[PDB]
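Student: Here's a structure for you.
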Amino acid sequence: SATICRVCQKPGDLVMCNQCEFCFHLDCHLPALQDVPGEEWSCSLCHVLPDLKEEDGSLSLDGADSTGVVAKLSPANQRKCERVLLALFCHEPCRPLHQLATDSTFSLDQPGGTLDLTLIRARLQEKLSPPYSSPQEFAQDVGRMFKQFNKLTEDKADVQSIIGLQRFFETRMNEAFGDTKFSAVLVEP
Ligand SMILES: [Zn+2]
Ligand SMILES: [Zn+2]
């Protein structure tokens, strides 16, 4: 198997999941890496936000971020949906998804247009503008993604391409929303 930014599935200056070969161009990394998270990284579904903070594991009282910087989508809850957009990101069905809309200047609150991983991701990321407040808000969108994903595709499978991704979606979304301790032998293709 090649490095390939699992997302893109293209080789390069990718970063292989020291745990599940999940390589990433970094930038394609859901929240986009910082610059190669070391050859010991582990996806975002496997590693998520850089915990390198070392300390402040539960002691900081309150500063820039510890347990609730906004609690919108919340640091970690945002991280979960990010465990998703990513989950999505990584697979193929999402590839179409990443880019479905005609965005231009309407997705932030567009009339339920088409969204896409990146759409949602930016939200999640705050890259966008209007960030959600729930990985279900998110999921709702990606779930939308999926909706129009399934209606726009028309070239791929139809549903089950969407769905298989829609399941994947909910899988990591399920992982993140628990402990991703379910099955570590299933995260390794
Ligand atoms: Zn890539
Ligand atoms: Zn991984």
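In chain A, numbers come from Swiss-Prot; the residues present are 624-812, in order.
Positions of Cβ are set from backbone N, Cα and C atoms, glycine also.
Here the residue is the original one, while Swiss-Prot reports the published mutagenesis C651 to A with the comment Complete loss of the PHD finger-mediated stimulatory effect on sumoylation. Loss of binding UBE2I. According to Swiss-Prot, the mutagenesis experiment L653 to A carries the following note: Greatly reduced sumoylation. Little further effect on sumoylation; when associated with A-668 and/or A-709. The mutagenesis experiment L668 to A is recorded by Swiss-Prot, whose note states: Little effect on sumoylation. Little further effect on sumoylation; when associated with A-653 and/or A-709. The mutagenesis experiment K676 to R is recorded by Swiss-Prot, whose note states: Modestly reduces sumoylation and repression. As annotated by Swiss-Prot, domain 'Bromo' applies to 695-799, with the evidence given as sequence analysis. For the published mutagenesis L709 to A, Swiss-Prot gives the following note: Greatly reduced sumoylation. Little further effect on sumoylation; when associated with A-653 and/or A-668. For the mutagenesis result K750 to R, the note given in Swiss-Prot is Some reduced sumoylation and repression. Under its mutagenesis entries, Swiss-Prot includes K779 to R with the note: Abolishes both sumoylation and repression; when associated with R-804. Relieves the repressor activity on Dox-induced GADD45A transcription and 2-fold increase in phosphorylation at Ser-824; when associated with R-554 and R-804. Record note (Swiss-Prot), mutagenesis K804 to R: Abolishes both sumoylation and repression; when associated with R-779. Relieves the repressor activity on Dox-induced GADD45A transcription and 2-fold increase in phosphorylation at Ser-824; when associated with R-554 and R-779. The unchanged residue is displayed.
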Student: Round to a whole number and give the Cα-to-Cα distance in Å for the pair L709 (mutagenesis position) and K676 (mutagenesis position).
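Tutor: Cα-Cα distance, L709 (mutagenesis position) to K676 (mutagenesis position): 22 Å.
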Student: Taking every protein chain shown into account, which of the mutagenesis positions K750, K779, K804 has the largest tally of Cβ atoms within 10 Å of its Cβ?
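Tutor: Most Cβ neighbours within 10 Å: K779.
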Student: Identify, in sequence order, the residues in the chain of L653 (mutagenesis position) that are 6 or more apart from it along the sequence and have a CB within less than 8 Å of its CB; answer 'none' if there are none.
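Tutor: In sequence order, the residues whose Cβ lies under 8 Å from that of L653 (mutagenesis position) (at least 6 apart) are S667, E705, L708, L709, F712, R744, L747, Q748.
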Student: Got a sec? Which of these mutagenesis positions, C651, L668, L709, has the most Cβ atoms within 10 Å?
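Tutor: For the mutagenesis positions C651, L668, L709, the Cβ with the most other Cβ atoms within 10 Å is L709.
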Student: Select the closest residue to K750 (mutagenesis position) from the following mutagenesis positions, measuring between CA atoms: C651, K676, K779.
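Tutor: Of the mutagenesis positions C651, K676, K779, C651 has its Cα closest to that of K750 (mutagenesis position).
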Student: When the Cα of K779 (mutagenesis position) is compared with the Cα of each of the mutagenesis positions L668, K676, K804, which one is closest?
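Tutor: Among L668, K676, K804, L668.
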Student: Those mutagenesis positions, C651, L653, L668, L709, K750, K804: which ones have a Cβ sitting under 6 Å from ligand 1?
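Tutor: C651, in sequence order.
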Student: Three-state secondary structure of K804 (mutagenesis position) from DSSP?
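Tutor: Its secondary structure by DSSP: coil.
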Student: Within 10 Å of the Cβ of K676 (mutagenesis position), how many other Cβ atoms can be counted across all chains shown?
Tutor: 11
Student: Using Cα coordinates, what distance in whole Å links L668 (mutagenesis position) and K804 (mutagenesis position)?
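Tutor: Their Cα atoms are separated by 11 Å.
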Student: Using the alpha carbons only, what distance in Å do you get between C651 (mutagenesis position) and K676 (mutagenesis position) once rounded?
Tutor: 23
